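Here is the structure we will look at, set down as structure tokens.
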Amino acid sequence: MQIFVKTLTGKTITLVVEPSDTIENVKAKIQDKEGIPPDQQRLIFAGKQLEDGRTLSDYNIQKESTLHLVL
Ligand SMILES: [Zn+2]
Ligand SMILES: [Zn+2]
Ligand SMILES: [Zn+2]
Ligand SMILES: [Zn+2]
Ligand SMILES: [Zn+2]
Ligand SMILES: [Zn+2]
């Protein structure tokens with residue numbers, strides 16, 4: 001399972017994840033790829049604001065889904 005995270009510039013980050021991964025897990029992976037602090041990251045999927053403690057599968061994030069980093 002992989003997902004795509006688009007940064008505020010439109011750069012695509014591809015991440016290996018599992019259904020149970022938390023959004024906090026995802027933020028850590030983004031920090032490692034791009035150096036963006038987790039406290040500065042806000043993620044959306046299908047217009048939903050994603051909370052650190054919930055999982056990909058809680059939000060129906062699927063293989064090949066795209067998330068956005070937002071302000
Ligand atoms: Zn797979
Ligand atoms: Zn596992
Ligand atoms: Zn994981
Ligand atoms: Zn794991
Ligand atoms: Zn900070
Ligand atoms: Zn989009």
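Our numbering is plain: 1 for the first residue shown, then up by one each step along the chain.
Per deposition record, X-ray crystallography, 1.5 Å.
Here the Cβ of each residue, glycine as well, is placed from N, Cα and C on the backbone.
Here Swiss-Prot describes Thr7 to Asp as a published mutagenesis experiment; the accompanying note says: Impairs ubiquitination by CRL2(KLHDC3) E3 ligase complex; when associated with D-9. In the three-state DSSP scheme, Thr7 (mutagenesis position) is classed as coil. Counting only residues at least six positions away in the same chain, the Cβ atoms of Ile13, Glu34, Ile36, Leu69 sit under 8 Å from the Cβ of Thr7 (mutagenesis position).
According to Swiss-Prot, the mutagenesis experiment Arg42 to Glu carries the following note: Impairs ubiquitination by CRL2(KLHDC3) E3 ligase complex; when associated with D-44. Impairs ubiquitination by CRL2(KLHDC3) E3 ligase complex; when associated with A-72. Around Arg42 (mutagenesis position), the same-chain residues at least 6 positions away in sequence with a Cβ under 8 Å from its Cβ are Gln49, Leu69, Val70, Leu71. Secondary structure at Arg42 (mutagenesis position), as computed by DSSP, is coil.
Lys63 (mutagenesis position) falls within neither a helix nor a strand when secondary structure is assigned with DSSP, and so counts as coil. In Swiss-Prot, a published mutagenesis experiment is listed as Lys63 to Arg, annotated Abolishes HLTF-mediated polyubiquitination of PCNA.
In Swiss-Prot, the entry for mutagenesis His68 to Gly states: Loss of DTX3L-mediated polyubiquitination of histone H3 and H4. The structure shown retains the original residue. Around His68 (mutagenesis position), the C-beta neighbours below 8 angstroms that are at least 6 residues distant in the chain are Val5, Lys6, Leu43, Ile44, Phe45. The secondary structure of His68 (mutagenesis position), as reduced to three states from DSSP, is extended strand.
Looking at Swiss-Prot, the entry for mutagenesis of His68 to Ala says: Decreases affinity for UBE2R2 in ECS(FEM1C)-UBE2R2 complex. Impairs ubiquitination by CRL2(KLHDC3) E3 ligase complex; when associated with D-44. Impairs ubiquitination by CRL2(KLHDC3) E3 ligase complex; when associated with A-72.
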For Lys63 (mutagenesis position), the same-chain residues 6+ apart in sequence with C-beta under 8 angstroms from its C-beta are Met1, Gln2, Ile3
